[PDB]
Amino acid sequence: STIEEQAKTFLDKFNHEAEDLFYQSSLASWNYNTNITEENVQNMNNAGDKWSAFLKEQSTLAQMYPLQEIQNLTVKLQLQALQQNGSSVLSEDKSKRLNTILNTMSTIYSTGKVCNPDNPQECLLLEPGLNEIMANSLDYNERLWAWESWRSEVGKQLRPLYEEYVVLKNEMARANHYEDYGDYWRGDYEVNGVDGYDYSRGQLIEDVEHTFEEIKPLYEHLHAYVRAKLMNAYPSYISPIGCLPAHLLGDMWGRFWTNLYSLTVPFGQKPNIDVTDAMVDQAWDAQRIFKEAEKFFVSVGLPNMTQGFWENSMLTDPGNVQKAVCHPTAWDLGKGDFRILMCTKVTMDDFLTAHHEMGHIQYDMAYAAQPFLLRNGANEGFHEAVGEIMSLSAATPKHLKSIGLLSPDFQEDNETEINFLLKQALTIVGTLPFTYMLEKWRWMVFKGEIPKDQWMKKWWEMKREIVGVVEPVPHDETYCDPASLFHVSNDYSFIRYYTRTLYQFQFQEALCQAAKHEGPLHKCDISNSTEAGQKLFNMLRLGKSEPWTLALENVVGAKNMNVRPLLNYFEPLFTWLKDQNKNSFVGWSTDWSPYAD
Amino acid sequence: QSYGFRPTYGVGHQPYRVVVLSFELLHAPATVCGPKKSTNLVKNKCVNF
Ligand SMILES: *[C@@H]1O[C@H](CO)[C@@H](O)[C@H](O)[C@H]1NC(C)=O
Ligand SMILES: *[C@@H]1O[C@H](CO)[C@@H](O)[C@H](O)[C@H]1NC(C)=O
Ligand SMILES: *[C@@H]1O[C@H](CO)[C@@H](O)[C@H](O)[C@H]1NC(C)=O
Ligand SMILES: *[C@@H]1O[C@H](CO)[C@@H](O)[C@H](O)[C@H]1NC(C)=O
Ligand SMILES: [Cl-]
Ligand SMILES: [Zn+2]
């Protein structure tokens, strides 16, 4: 009769074929990543190409289906996701051109090697050369030279290519009814078809600006403390009121400030949270780590894992006989096949990452009943949020006390708590302002308000304002520093970290309130709290089948994002920083720069 | 429709063999009867044969 049952039956067929197709693709990917051989690469390529061809076929088939007005909450969302083809909405020639330009900056960023001036034949890639130099060599001159080399050797070849990339992305967005490619990425967060819970695309900008405005004093105090500590370390390289150099942030771009902690620890003589020797003494192995993690999720209210995972997954290093990329990854292969790759050592890093991986598998399992196009999170920042909240909950020392992973005489004190909060701030909080700066710059560039000849002529001003960092070496328009990161050069979004951090803090506060936790938020554990586990699993099972705000309210009860859990969690850090910064200037000065005296 | 099977599939998808029994208790001449297993044949003792 009408188009309702027509679309229903077409989507049933699409689900039936896509389950098997993604099953084959994921099986090939798992074979490749666990076994680095040319045949495995060819199999992965064939599987991916076949899946892309089938997606093209399904989009073509669904194109004749009229938009009309259908509000089943599944079929409309599925056809909307299938319709946004993107690269294929323009002509074939323009698609080939954008593929060429995409591979252009991809290869340029991958092979942006820098060679030492004293030895032309000695060249280093981004890994492990620049990473090791950044994380180990604390010399000011070497870090500055590495920053200069990385942002000089690569940006010149990228500037006009990124110009054409921005133009083409704007073209694709405008052809698909988005004002800019930024609006295309907003469309994921767009909420419509529900009464009383609608979310506008400008509401994202409004909420982001409001949240960053509230966060600004926290970043100001943290940056002032870092400036004071590094000026104590570097008397003649940092102004008392000026902005910190780009290479004195703990990394190369400003993404994470972890390496500053060793130079900015309040009490370094006190021990740091590390129980590697404990698991070494107890003769632990990675299978025991996974068993303990499954037991912990049983305690918090999750059912145990099936035998298929333990028969199929790999939980340790397979050696070089069949090579494997040891980046810990999860797979929902389809047809109830769940797996994880991880080269597990007896470490706390591996412990936390393993909780992320297996709780991330559990999150994937939560929406098993949802159809194929609904086998995803409500927004781009829920799976990482679940992983991070599980890591934070399992990282609490009391959680280790119950299972005997550390000596009970640790005697949690104020100094250790402040050290842990500072590590969190320089690891989790330390990325929020930089992420906001980069995402705002990308938004304003895509929207067309930033002239090309002035692109960085805006960035390095706002860097003196938002991030509070002044460029150490002047650059002309040839260089392309703002686009010298992984996300921009690999065609991925960047707001996911900010959204994930906000969501993870809200989720942790909700679980703690549902767990009858008393005291500071950082000393909160969800173990043996099935109520909070089920309350969060209510969100987990929803997936993307429903708008993200309803899922958010289902656990926290708040329809809009807010930073109140951030204040509740970091209040001791706020008080300590305010007490310490009584005789130091708060804020950064835009006029100061190392290269001008 | 194709009705194949695989061993990787979990509980609920592995193939099962099922058989049925149709009876009739309507009053009719009896054909299929049970032997009521067996008992040892006692002798020279008042019993219930
Ligand atoms: C690994 O790959 C090689 C070549 O592609 C293949 O011969 C071998 O069987 C693979 N290993 C496994 C366990 O399948
Ligand atoms: C939406 O479609 C599904 C699939 O047929 C159906 O089970 C459900 O009842 C529909 N919802 C409404 C509100 O009709
Ligand atoms: C999971 O728990 C159920 C409940 O008793 C049990 O029957 C099953 O054997 C458990 N599975 C594993 C792999 O331990
Ligand atoms: C949770 O309960 C188990 C069993 O009742 C117990 O062994 C464990 O110590 C408890 N953990 C906490 C943090 O109370
Ligand atoms: Cl930059
Ligand atoms: Zn994960």
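Here chain B follows Swiss-Prot, giving residues 493-541 in order.
Just so it is clear, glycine is given a Cβ too, placed from its N, Cα and C backbone atoms.
Secondary structure at B:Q493 (mutagenesis position), as computed by DSSP, is coil. Recorded in Swiss-Prot as a mutagenesis result, B:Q493 to Y carries the remark: Reduced host ACE2-binding affinity in vitro.
Quoted from Swiss-Prot, the note on the mutagenesis of B:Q493 to N is: Reduced host ACE2-binding affinity in vitro.
Secondary structure from DSSP puts B:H519 (mutagenesis position) in coil. Taking all protein chains in view, 6 other C-beta atoms sit within 10 angstroms of the C-beta of B:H519 (mutagenesis position). Annotation of the mutagenesis experiment B:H519 to P in Swiss-Prot: Increased resistance to human covalescent sera neutralization.
Swiss-Prot gives this note for the natural variant B:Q493 to R: In strain: Omicron/BA.1, Omicron/BA.2, Omicron/BA.2.12.1. Counting every protein chain shown, 2 other Cβ atoms lie within 10 Å of the Cβ of B:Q493 (mutagenesis position).
Sequence-distant neighbours of B:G496 (variant position) (same chain, 6+ apart, CB under 8 A from its CB) do not exist here. Quoted from Swiss-Prot, the note attached to the natural variant B:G496 to S states: In strain: Omicron/BA.1.
Across the structure, B:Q493 (mutagenesis position) and B:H519 (mutagenesis position) are spaced 43 Å apart at their Cα atoms.
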